[PDB]
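Some notes on the structure that comes next.
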Amino acid sequence: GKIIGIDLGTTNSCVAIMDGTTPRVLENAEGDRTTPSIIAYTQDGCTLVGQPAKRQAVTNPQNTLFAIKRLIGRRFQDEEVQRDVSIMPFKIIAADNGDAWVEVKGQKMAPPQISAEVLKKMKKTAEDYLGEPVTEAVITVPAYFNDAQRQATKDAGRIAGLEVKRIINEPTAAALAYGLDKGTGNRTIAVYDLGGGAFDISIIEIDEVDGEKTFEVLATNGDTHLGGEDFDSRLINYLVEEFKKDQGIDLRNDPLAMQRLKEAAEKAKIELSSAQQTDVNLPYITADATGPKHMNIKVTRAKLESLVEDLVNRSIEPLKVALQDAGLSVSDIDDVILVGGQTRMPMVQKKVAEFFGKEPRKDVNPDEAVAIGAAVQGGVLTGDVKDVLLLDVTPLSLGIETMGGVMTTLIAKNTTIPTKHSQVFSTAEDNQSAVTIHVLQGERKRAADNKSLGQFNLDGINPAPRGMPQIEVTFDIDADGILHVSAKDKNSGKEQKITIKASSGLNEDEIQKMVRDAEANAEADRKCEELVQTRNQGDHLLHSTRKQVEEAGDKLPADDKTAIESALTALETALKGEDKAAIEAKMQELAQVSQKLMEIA
Ligand SMILES: Nc1ncnc2c1ncn2[C@@H]1O[C@H](COP(=O)(O)OP(=O)(O)OP(=O)(O)O)[C@@H](O)[C@H]1O
Ligand SMILES: [Mg+2]
C-alpha cells in the first residue's frame, strides 16, 4: 500500500502519509500529531510507547527507555556513551561485539529493537488511519549520522516489519516539505535543525527549471550528540548545585527525584521560551533525616541563556564550515529555515538570525516538516510526486588507513550520492594469503581519530610473488548514505569474497531473530490489551450488579445478599491483579449467584 514517512526523533516521533499530492501528518491513538520516543517494559509483559510510557517512568525508572537515538549505532566505549551510562536511569551495557546496548529486566537489547517499538507505534498509527496494512516506509536520520548509525536505523525499520524504501537525511526532508509549495525561486537555503538530541546544518539549492525541481545539497555539517537533552542537562546541574547550597543535600542519589527533576527542568526550559521567568516548583521532592522536602527555585530567561549559551555557540561553528564547503558566503543564502523544537528558544533564533544577517522564515512547522518531507520522498519513489529530483551527499570523508596510521581519502565529504570509487589492491609479501583494508569515516588525518567501520579482509588469495594479484575493491555509497564494499579480481572478473572483522552493528542472524521477537511482543501487547478489556468488562459487571442489589433492597433474601456480596468482593480483588482467567472466573461465579437478581432487573 502507501509508503509512510516516519520522522524517528530523539525526543518525539511523527508519521505522515502522502494523500495524493498533499501530505498529512497523522494523529496517534492518544489524539496527538507527535509521539514521545519513549518505550517502557512493564512488570506484566506489556510494552508502552509514548505518553503511556511517559506517565509511568517514575514507578519504572530502570525499564523506561528514552533518548535511544543517542545510543543507536554507537560503541559502549565511546566517550558520549560512557558519559550517558552514569546519567541514564536505565542500564547501558556492552554487547558482545562492543556495541552500546541496554539491559531491561535482565535481557540485553540492541538499540534497533528498542527503536523498532517506536516505529511499530507509527506504523500502527498509519494503519489505524488508512484501514489497511502498511509494509513500506521512508525513515529519517540526522544528516551527520555515520555508517553504523544509518545501518542501525535501517535495521530498526526491518525489526519493526517495515521495508525501508529510503533512509532520508533530516534537513533534506525539511527542504522537500518547504519546496513543495514554496519557492520555487531557484533559491539557496540554509536548514538549521536543532532537535532533542542531534544538530544538523545543510545548505541546499532548490532550482526549478521547466517544472522540474532539483533539490541539491551543497554542503552538510553538524553534531549528532548536541541537542535539547544537553540544554536540559545544564539546567538540571544548576538546580542540584543550588539545592546543595540551600538545603545541604545532593539530590542526585535519588532516582525518583532525578526523573521528576528532569521533567521539571524541561518544563521550565520550555516555559522560558515565552516567559521572562518561571519557578521550578517541586513539592515532596524527597524526604530526609526530617520529613518531606520541597525545592522551589526561581529561574529567569537570562539565567537559562547563560547556562546554555556555549551549547548554542557550538552550533554556530558547523555553519561556518558548511558555508566554506558549499563555496558560499552568508549573503548567498536566500532563506534560513529553522527545524526542531529547540529552535523555539528566542536566543537560538537570535543567534542564527545575526549569523546569517537575515530573519528565519516563520511559515515552516518545526515539528512536522521532517515527517512531511519523508512522506514526500516516498511519493517520489512511487511516482505520485512527479518532476522532483534529489541530489544528496555523504557528510563524512570515507578513507582507508595507510602506513603510519594516516588517513587516505577515497571519497571526500559532501560528495553527491549514490557514488562509486574503485581502487586496485595487491599483496605486499610472498605467498600472502590475506590482505586487510581498514575503512574509516572522518576528516582527521590520523586513523585513530576517526570512526572505524571495520577491517575488510580479502582472504583466500592464491600463492604468488609480491604484487602479483590484482584485486579491484569497489566502495559504493547508496541513496541511503550507506557503504557497500565489494571486490573482484581485475584480471578475470570473478568476484572476491570479503570478510568484515572488528565492525559494529547487527548480523543477519541477530536481525532475523529480533524480527521474530518484535512479532512476539506485538502478540503479547494484544494480550495485555485484551486483559484491559476484560478488566473493563469486570468493572461494568461490578457496577451493574451493585445497582441491582441496591434497587432490590429489602426484597433480596439475606442468603443471596451474603453470596452476591462475597462474589462482588472476590471479583473486585481479581480486577486488581493481572490475570485474565481469574477475572473471567470470578465474573462467571458472580453472574451465577446473581442470576435471578439480574433476570428480574
Ligand atoms: N518551546 C520550546 N522552546 C525550547 N525548546 C523546546 C520547545 N519545545 C520543545 N523543545 C525542545 O526541543 C526538543 C524536541 O525537539 P524535536 O521534537 O524537533 O526533536 P527530535 O526531532 O525528536 O530530536 P532529533 O531531531 O534531535 O532526533 C526537546 O529538547 C524539547 O525540550
Ligand atoms: Mg528531529
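Chain A is numbered as in Swiss-Prot; the shown residues are, in order, 2-602.
Determined via X-ray crystallography, 2.4 Å.
Backbone N, Cα and C define each Cβ position, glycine as well.
Recorded in Swiss-Prot as a mutagenesis result, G32 to D carries the remark: In SEG-1 and dnaK756(TS); confers temperature sensitivity. Mapped onto three states, the DSSP output places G32 (mutagenesis position) in coil.
One mutagenesis experiment named in Swiss-Prot is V436 to I, and its note says In SEG-2; confers temperature sensitivity. Long-range Cβ contacts of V436 (mutagenesis position) within its own chain (separation 6+, distance under 8 Å): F426, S427, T428, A429, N458, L459, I462, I472.
For the published mutagenesis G455 to D, Swiss-Prot gives the following note: In dnaK756(TS); confers temperature sensitivity. In this view, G455 (mutagenesis position) is surrounded by 20 other Cβ atoms within 10 Å of its Cβ, with every protein chain counted.
The secondary structure of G468 (mutagenesis position), as reduced to three states from DSSP, is coil rather than helix or strand. Under its mutagenesis entries, Swiss-Prot includes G468 to D with the note: In dnaK756(TS); confers temperature sensitivity.
Summarising the environment of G468 (mutagenesis position), the number of other Cβ atoms within 10 Å of its Cβ, over all protein chains shown, is 11. Every protein chain considered, the tally of other Cβ atoms within 10 Å of the Cβ of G32 (mutagenesis position) stands at 7.
Across the structure, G455 (mutagenesis position) and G468 (mutagenesis position) place their CA atoms 24 angstrom apart. When the alpha carbons of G32 (mutagenesis position) and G468 (mutagenesis position) are compared, the span between them is 66 angstrom.
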